[PDB]
Amino acid sequence: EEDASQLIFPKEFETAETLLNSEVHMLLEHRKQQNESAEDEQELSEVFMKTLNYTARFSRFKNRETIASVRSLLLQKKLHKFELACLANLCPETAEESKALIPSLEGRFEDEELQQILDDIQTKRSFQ
Amino acid sequence: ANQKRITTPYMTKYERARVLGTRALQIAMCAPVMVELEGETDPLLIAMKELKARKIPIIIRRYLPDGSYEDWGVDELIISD
Amino acid sequence: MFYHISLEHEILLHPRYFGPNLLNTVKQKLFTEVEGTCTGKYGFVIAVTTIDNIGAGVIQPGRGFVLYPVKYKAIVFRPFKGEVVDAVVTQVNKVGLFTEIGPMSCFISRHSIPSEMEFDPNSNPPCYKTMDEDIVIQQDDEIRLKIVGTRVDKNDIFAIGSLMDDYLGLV
Amino acid sequence: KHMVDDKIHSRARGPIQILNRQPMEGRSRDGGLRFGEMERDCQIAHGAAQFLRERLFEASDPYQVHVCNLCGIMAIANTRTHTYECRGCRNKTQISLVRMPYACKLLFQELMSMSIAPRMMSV
Amino acid sequence: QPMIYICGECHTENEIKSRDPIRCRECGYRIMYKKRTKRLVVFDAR
Amino acid sequence: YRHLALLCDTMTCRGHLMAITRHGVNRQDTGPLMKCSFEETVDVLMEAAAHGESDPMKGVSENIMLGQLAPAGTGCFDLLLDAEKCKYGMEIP
Amino acid sequence: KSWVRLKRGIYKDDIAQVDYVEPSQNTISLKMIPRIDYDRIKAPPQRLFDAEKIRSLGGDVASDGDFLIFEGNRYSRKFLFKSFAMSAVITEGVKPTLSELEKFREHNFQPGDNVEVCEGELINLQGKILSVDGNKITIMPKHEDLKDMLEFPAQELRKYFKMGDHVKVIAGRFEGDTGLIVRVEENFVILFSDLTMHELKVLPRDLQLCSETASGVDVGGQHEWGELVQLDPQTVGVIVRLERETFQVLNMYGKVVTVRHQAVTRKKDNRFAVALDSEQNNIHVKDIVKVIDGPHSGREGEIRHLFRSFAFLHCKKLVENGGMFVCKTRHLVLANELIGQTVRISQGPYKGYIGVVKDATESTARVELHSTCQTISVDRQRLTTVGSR
Amino acid sequence: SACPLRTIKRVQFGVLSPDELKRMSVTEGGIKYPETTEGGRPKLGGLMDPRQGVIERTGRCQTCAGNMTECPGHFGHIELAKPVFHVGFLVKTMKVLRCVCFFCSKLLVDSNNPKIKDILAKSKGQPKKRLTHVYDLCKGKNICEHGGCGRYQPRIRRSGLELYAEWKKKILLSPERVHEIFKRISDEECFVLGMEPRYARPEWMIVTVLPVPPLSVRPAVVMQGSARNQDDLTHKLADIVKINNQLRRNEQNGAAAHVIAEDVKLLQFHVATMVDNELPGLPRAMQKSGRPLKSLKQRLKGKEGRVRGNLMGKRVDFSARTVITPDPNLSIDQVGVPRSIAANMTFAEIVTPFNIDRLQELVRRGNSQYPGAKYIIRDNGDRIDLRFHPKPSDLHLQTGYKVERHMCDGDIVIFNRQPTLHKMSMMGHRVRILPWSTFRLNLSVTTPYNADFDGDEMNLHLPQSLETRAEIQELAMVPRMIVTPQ
Amino acid sequence: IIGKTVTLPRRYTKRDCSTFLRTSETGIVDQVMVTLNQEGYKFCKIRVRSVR
RNA sequence: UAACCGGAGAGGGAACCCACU
Ligand SMILES: [Mg+2]
Ligand SMILES: [Zn+2]
Ligand SMILES: [Zn+2]
Ligand SMILES: [Zn+2]
Ligand SMILES: [Zn+2]
């Protein structure tokens, strides 16, 4: 029903706080830690483990302080929440690829400014 | 608050009938019981022993006709019977 | 996708399961049913962060079980139609490409894959490949794909991927 | 001619009519007794509300029907595949299930047949 | 297999097979009767 | 005298006389389905629908025809479970 | 070589092929489908002429090889070939369909649909349908980035739909289906239908957009999709696909067959039946089991049906037949005489009575007495079977 | 079944708009065939459709997946060749017509008036009272004041069923003209005339579409294999669609307009008969069976109608009835019942470990013996009967099951005599078993019952729910209500 | 009491039309009757005797 | 050198008259 660009959804869906791959990774590892502790406890869902594996193999930052730095540094500039989350999950190194993947980002910012933002993201990315 | 008690503390026959029936219902489908019993099989006698013991884990929400509601616990509700 | 929004769902407490720990029993019960489920409005239920509040118990007239109106903050996942997400291939087949986006399953037809991105049955692992063998999509490989159609059936969300557009394939 | 053998009968959940899901009439078909209007009013005067409700709704014709929260109209439901839809809304989210008497439901179809709109919103 | 029937006004016996006109063989009388069962009957005297 | 005076004051409580007729009870706005449950049904429902009438069914027989619990005593109030005395509840077997 | 319809007789409103036209302008020769019972019921649906059957039945019949005369000079060859009146036939406004052609343009635009302009100075313009007329619509389209309200006919417009939307087939073999498109070519549009994840190649003219998905039930309202019927009184089958006159059915042994609509009969499904999967845990309908042995080894699915040693399983990941595969249960892992007979009560409180057994149990029996206007219960040990058949 | 259950708060009453009617109709393009069905198969677009609902036993609805009980019905629409109005709406229509102008369709009431403001302020939330007040004050207006036309405006009055407008010259009220001027009635004009615009409209008072109800509303029954028994609702629907097709074809090709007007008048009479068969202005319809047709207005205004004979008083089970017999040897609170009544009457019982052995004993004793059960119901809702003697694996029991068991002494039953003249006429009693087959009771209970044993039979209801049984025991019992309040 | 088969328009045949003695009446069949109507159809009449 | 399969819901209705309370 809803497209990614025009993005019609209720106000609850708008005020829903998005999450990073790394944020989901650290939160799900935390929740798995309380699941492993406090025994005689029902185990979490296979959906929970599948999401944990997907977000662990697609996590971009391995440090919580790095995650907070990325979120603050993309936060002070005016961007949409969904486009911000999509950019943080993809981490594209080129503005052309970014605007090709996200059509709603076309015309949102300048090309050189978007490329500078992507270059900053690449520099502050935690590489293994 | 404990001051705004407009309705009477005398709980009514309707209230005692409803609480007796529902108490007998979960006694019948085997919720735990906290009044001591002398040995009975029927939830009607178990529920009336509970009602005369005045130890029910149910509080009654009375709808005052302005739109507001008031809660009355069975312990502070004085029984007409 | 991953959204941190509060949800409210009604929980029915069986009277034989009252016990001493009413709140703890209800919380353990709620963590049993609500996790791993799906709905049309909110998608997959991934995790519940906090239980916001527990409402007052209301005994249903003529029904033994008591209902507790419980609101809780949770994390849910919801893919968007007309939206691109990176994915991991589960299986490659004669019929098409099967992939997983987290818990959500997506399928790609050979009319959705590029025509050059063609399958080799002679290869021992089933994989799509090009004529120049530059792009080879294997099982458990990180690819990107444009989701073009989302549909739900019996509270299960599964999608169709599209790769006619450029910059679509293995990451 | 008034013999007790000819007069005595009793019913326990026999047949139901085609038009309405209600018991038969007359002991030849093992008929049901009419819990009539003034008897219902006198039960009201006694105050046995739960007894009257069980005598009037679920021991006679209990039903369950879906209504959406947007407009108070009937919504269709394929419950085998759990697809619930209100035409004119296409919401499928702001919906609810309520317990409904069969006779009053047929009354609602008669209302819309007479072009009455009993807009029946859940909240 | 065929039924043993009684004419009534003739007080006579006849044999009738199914899907046949219900007529006496010598007079064709439409009022027509069936004989008592061969299955045993008892009655306690109460 | 309680019931007799109650009948007469309910008769005269609307600022004027109330003969027990359709010709009065249709004029008081006391519920479209009360009016339908009176001897005239189709006209009073059809006028309520024609004028677009709202009804929260604070009556009794309206609750009855909807099949749910009528709030007219023994069902007028709500029941709430007490978790404190429930946790005081000892186990039984 | 034209087509008409008859006015009178038992053959009213039936398509007949004018083969030869007599120059006398009185009667014309028609090839027609006989609505006859071959002199069996009369002392009627359309069906092919059976010369051998009507010769076997006899009666008014004359045999001349392929040519035959029957029942008041009714002429048939190979198909009735009979002369009929010019005033009794209608030679204008017949238009036989493809089924009638096998036996012997149109414009349909609806509001809410999207159509594109492919020619003229307004080329390649997609707009929503607001109105529709007969031949020259002069539509009012809602074009993208164009608030001006243009005009286009149905010949200029083409039913173009954006990628990934719910589409419906108005008519054809794939009619009544709902799905999501895969790739739009110039004439061929391929879609996966929703109830059957199956590839349908349809035309844009046959395509239509609507918001109500597939109901999953047949045209006759008798059988749904993914259903259980009887191929034959020993082997049951599962309808896995509905078709315009047929059903694609998976059999008991995993073979996909095609049967007629009336060929199979619905069987009562035991929803409380139980089965065992050789590892001694109970399995039921709508339970997730992994298939570890057999042709479908290493798979997993939900149980749709249970037979006394067999199981019908659904998997979404298997695109074939809607994941529907059947296998034996033992390769899965979880993830009276006395009725109607004269008897005697010959021992006890009712000694000496004669009764008829209406119900018999393992231990006692019900006896309707012959003396007292009452029926009682009495034990089989005290029973005695006198007389009988 | 994924939808949560809800309790109800409010209802709104309006008219159905034709666009919404043709939207929520499952029929697309309407139905336009006077045939009921095809010769061999059910027909789509005829009088009966599978899209309308489930047709036969062990069949499926075309729209929903339900069957008979689970199929709740689906609706349809029929576009009319000419718009038509009916009674009730006709009377309110002519009231609105006398309120409104004829030519310019202006308000004509001059709402910028202190009288109008006072009427609104008094009837804040009284739409019918506001309508009566504005009609009374606007009856004496004649010419327009605003209204551009200076004509006197015609007096519109009914002649039987049709309406004529006569100028100070008489003409027929065309339904198209009435629909047009009701459409030209503005929204603010509608609100100041005092009727809610969002839920109803003056141009919704006139209708151009017929909503058709499902086969639940019009059942199809088979008798001796004939299956030709169809109801007068179906017959009148066939007449309506046949006349509508005739009008549509005639306006398509002929348009001689005289046959059009005359057949439109007959179609208007037909839909008026659909509203009510009995009309003071026109004779009722006629069937070949010799009986008058039954309309829905009659079907609800009758004493056997839905509102009274099916809503206020409806048929109920769990209710025996037989003649009584004096008996002084039992107490005033007890009633004795026959063994056959006690065997054919059931009572629901929860399986608890306190009495599980006795319930198991009663179960394998079973039906057709007096202490026994006839139905066993599991936790999931599986209903298993005992009269066909299932396997002992089925006869095995666990805690929490539902037992339809024969009652014994001590159970509470309600017991009455029609008419219930006084509220003392229905008392609760404890059931007991005596050999001979009649009701046994006390003279101290006959005295309030107005009972005197000359062939008067009583009714005996037994509640199934335990809380209903408890509340009957504790409210309607004879010692608890020895003394009357009146 | 009376068994009749009505032919209707695999391995299934004409439907059952079996008229019963009414529920909760006992006793003995005393005499029976077979004749023809004015139409020519067969017509049966069975009397039920019940001592009280 | 082969092995324990089981099956029960109902079909009109509408009018008139009589009788009983
Ligand atoms: Mg008397
Ligand atoms: Zn809606
Ligand atoms: Zn003779
Ligand atoms: Zn349906
Ligand atoms: Zn004017």
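All chain G residue numbers match Swiss-Prot; in order, they span 276-318, 335-369, 371-396, 416-646, 703-756.
Structure determined by electron microscopy, 4.6 Å.
The backbone N, Cα and C atoms fix where each Cβ goes, and this holds for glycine too.
Taken from Swiss-Prot, the feature DNA binding site covers G:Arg619, and the record attributes it to experimental evidence. Sequence-distant neighbours of G:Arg619 (DNA binding site) (same chain, six or more apart, CB under 8 Å from its CB) are G:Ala586, listed in sequence order.
Taken residue by residue, the domain 'KOW 2' (G:420-451) breaks down under DSSP into 0 helix, 8 strand, 24 coil. Here Swiss-Prot flags G:420-451 as domain 'KOW 2'.
Nonlocal intrachain contacts for the domain 'KOW 3' (G:472-503), taken as residues 6+ away from its ends with a CB within less than 8 angstroms of a stretch CB, comprise 419, 425, 437, 509-515, 517-525, 530, 554-555. Among the features that Swiss-Prot reports, domain 'KOW 3' is placed at G:472-503.
According to Swiss-Prot, the feature domain 'KOW 5' maps to G:704-737. With a threshold of 8 Å between CB atoms, the same-chain residues lying at least 6 positions outside the domain 'KOW 5' (G:704-737) that come near it are 743-747, 749-756.
One mutagenesis experiment catalogued in Swiss-Prot, G:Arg577 to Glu, is accompanied by this note: Reduces the affinity for Pol II elongation complex; when associated with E-578, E-579 and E-582. DSSP assigns G:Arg577 (mutagenesis position) to a strand segment in the three-state reduction. For G:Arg577 (mutagenesis position), applying a Cβ distance below 8 Å and a minimum sequence separation of six or more within one chain yields G:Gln533, G:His534, G:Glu538, G:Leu539, G:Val540, G:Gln541.
Swiss-Prot gives this note for the published mutagenesis G:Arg577 to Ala: Reduces the affinity for Pol II elongation complex; when associated with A-578, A-579 and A-582.
According to Swiss-Prot, the mutagenesis experiment G:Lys578 to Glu carries the annotation: Reduces the affinity for Pol II elongation complex; when associated with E-577, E-579 and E-582. Taking the Cβ of G:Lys578 (mutagenesis position) as centre and 10 Å as the limit, one finds 13 other Cβ atoms among all the protein chains shown.
For G:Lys578 to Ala, Swiss-Prot lists a mutagenesis experiment annotated as follows: Reduces the affinity for Pol II elongation complex; when associated with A-577, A-579 and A-582.
Annotation of the published mutagenesis G:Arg582 to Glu in Swiss-Prot: Reduces the affinity for Pol II elongation complex; when associated with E-577, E-578 and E-579; the original residue is retained in the structure shown. Secondary structure from DSSP puts G:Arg582 (mutagenesis position) in coil. Using a 10 Å radius centred on the Cβ of G:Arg582 (mutagenesis position) and all shown protein chains, the other Cβ atoms total 10.
Classification of G:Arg619 (DNA binding site) by DSSP places it in coil, neither helical nor stranded. Tertiary neighbourhood of the domain 'KOW 2' (G:420-451): same-chain residues 457, 460-465, 467-473, 519-520, selected by CB-CB distance under 8 Å and a gap of 6+ residues from either end. In sequence order, the recorded positions near chain H, meaning those of G:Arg577, G:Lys578, G:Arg619 whose CB lies under 8 Å from a CB of that chain, are G:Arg577. Residue counts for the domain 'KOW 5' (G:704-737) under DSSP, helix first, then strand, then coil, are 0 helix, 18 strand, 16 coil.
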